[PDB]
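Written below as structure tokens is the structure these notes are about.
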Amino acid sequence: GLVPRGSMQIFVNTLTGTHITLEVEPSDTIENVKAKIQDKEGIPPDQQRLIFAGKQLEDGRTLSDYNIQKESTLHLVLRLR
Amino acid sequence: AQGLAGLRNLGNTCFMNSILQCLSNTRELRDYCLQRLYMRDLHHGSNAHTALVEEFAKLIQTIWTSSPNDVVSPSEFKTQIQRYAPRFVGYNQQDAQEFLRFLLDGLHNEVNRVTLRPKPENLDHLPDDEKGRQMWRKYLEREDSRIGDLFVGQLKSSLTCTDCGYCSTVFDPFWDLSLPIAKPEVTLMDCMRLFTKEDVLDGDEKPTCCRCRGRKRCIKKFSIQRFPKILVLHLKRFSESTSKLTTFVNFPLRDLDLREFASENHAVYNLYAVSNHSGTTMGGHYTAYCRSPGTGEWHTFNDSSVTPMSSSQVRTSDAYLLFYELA
Ligand SMILES: [Cl-]
Ligand SMILES: [Cl-]
Ligand SMILES: [Zn+2]
């Protein structure tokens, strides 16, 4: 008996260009998504930026807000400052 | 000599000046501003919290009416960008690609030809190219501007199940490509080959096959379904530990030929601007090297200081964003 996997899967293109697969729901927020990337990659949420269709995904919004569907890829980048 | 104005640093705003000069030397975007063609695409007037396109176009106009070594203040423009995107309030350094993404987002929303966006469907009966076309049409129902006319392409991602052999395809719009640092003597073509390589998703990354109904090893690969007129390549200079990856990536100034990455069989580009980051991951400094659209000579734009340079000095390990235009 396990908690179920997310109903939809999306990919994240990581810093080395290999993909990770995330178990998610349409209702998941970008913060939830960043927490999943933290679990897989060990990168602090506060350093992550996620790009999809030219938009940088903002905390407080959901996957559904950006009409991100099954098997789309989010592009993970950090910052040079 | 034209368009050779400096931009005053306002307090850790080199990231903003670098991108602004790269945009200033984006010939068709520059022209859209100088010809005031945006005034046809704005749907109503601005107020003090919404004049992003107005202030951006006026900065561009000012740069293109300056005498060489004039220094222009972008303080008005900064006020508008931080109103649209409040992460830019104040005087901390920021990332040039993050700024690029927000700035083009605000510019595009304000000149979007789509004034009331529409609110998904099964396209399995279609061949891939026609499914791509339909997805492009759908995207254009929501996002259709002069800014997107220039930077937007479409990536195809093919995900094949190693068990039942079903290949699921999805088409994602893009406004830039963030590319991994590949490999010694790394080329930009190596980085694009790594980006688009067959990537085997196994172990904790096995996707769930939508036909086998369980977790399966799949192969995921990108190709480019539609090439944008202006192709912005963002190099992921972020190593695993976090800190800046300083690898020298050898990119060409002309004849970047991306036909190998096309989904089908006009994918030749010439460089015209580079955003450079020098220094540590925090506390670094941005500059831009830009080819003037009129003379084809390169200049270094370093906040207030605009100096000439040889094309041979353009390629350096500090390059971070590459701005390519179709040949
Ligand atoms: Cl955010
Ligand atoms: Cl190359
Ligand atoms: Zn399968």
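Shown for chain B, in order and in Swiss-Prot numbering: 263-381, 384-447, 451-508, 512-535, 538-599.
Header says: X-ray crystallography, 1.7 Å.
Note: Cβ is positioned from N, Cα and C throughout, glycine not excepted.
Swiss-Prot documents B:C276 to A as a published mutagenesis change and attaches the note Loss of enzymatic activity. Increases the steady-state level of CCND1. In the shown protein chains, 23 other C-beta atoms lie within 10 A of the C-beta of B:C276 (mutagenesis position).
When secondary structure is read from DSSP and collapsed to three states, B:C276 (mutagenesis position) falls in the helix class. Positions annotated as active site, nucleophile by Swiss-Prot, on the basis of sequence analysis: B:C276.
According to Swiss-Prot, the feature Zn(2+) binding site maps to B:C425, B:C428, B:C476, B:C479. Neighbour density for B:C479 (Zn(2+) binding site): within 10 A of its CB lie 13 other CB atoms from the protein chains shown.
Within 10 Å of the C-beta of B:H549 (mutagenesis position) we count 28 further C-beta atoms, all protein chains included. Quoted from Swiss-Prot, the note on the mutagenesis of B:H549 to A is: Loss of enzymatic activity. Increases the steady-state level of MDM2 and MDM4 that leads to attenuation of MDM2-mediated degradation of p53/TP53 and MDM4. Increases the level of p53/TP53 and MDM4 ubiquitin conjugates.
In the three-state DSSP assignment, the secondary structure recorded for B:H557 (active site, proton acceptor) is strand. Residues or ranges marked as active site, proton acceptor by Swiss-Prot: B:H557.
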Quiz item: Given recorded positions B:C476, B:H549, B:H557, which are under 8 Å from chain A when comparing Cβ atoms?
Solution: B:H549
Quiz item: Within 10 Å of the Cβ of B:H557 (active site, proton acceptor), how many other Cβ atoms can be counted across all chains shown?
Solution: 18
Exercise. Could you tell me which of the recorded positions B:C276, B:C425, B:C476, B:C479, B:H549 have their C-beta within a distance under 6 angstroms of some atom of ligand 3?
Key: B:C425, B:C476, B:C479
Quiz item: Looking at the binding-site residues B:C425, B:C428, B:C476, which one has the fewest other Cβ atoms within 10 Å of its own Cβ?
Solution: B:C428
Quiz item: Which chain neighbours of the Zn(2+) site, leaving out B:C425, B:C428, B:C476, B:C479, have a Cβ atom within 8 Å of the mean position of the site's Cβ atoms?
Solution: B:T426, B:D427, B:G429, B:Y430, B:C477, B:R478, B:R480, B:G481, B:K483, B:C485
Quiz item: Rounded to a whole number, how many Å is the Cα of B:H549 (mutagenesis position) away from the Cα of B:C476 (Zn(2+) binding site)?
Solution: 42
Quiz item: B:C276 (mutagenesis position): which of the recorded positions B:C428, B:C479, B:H557 is the nearest Cα neighbour?
Solution: B:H557
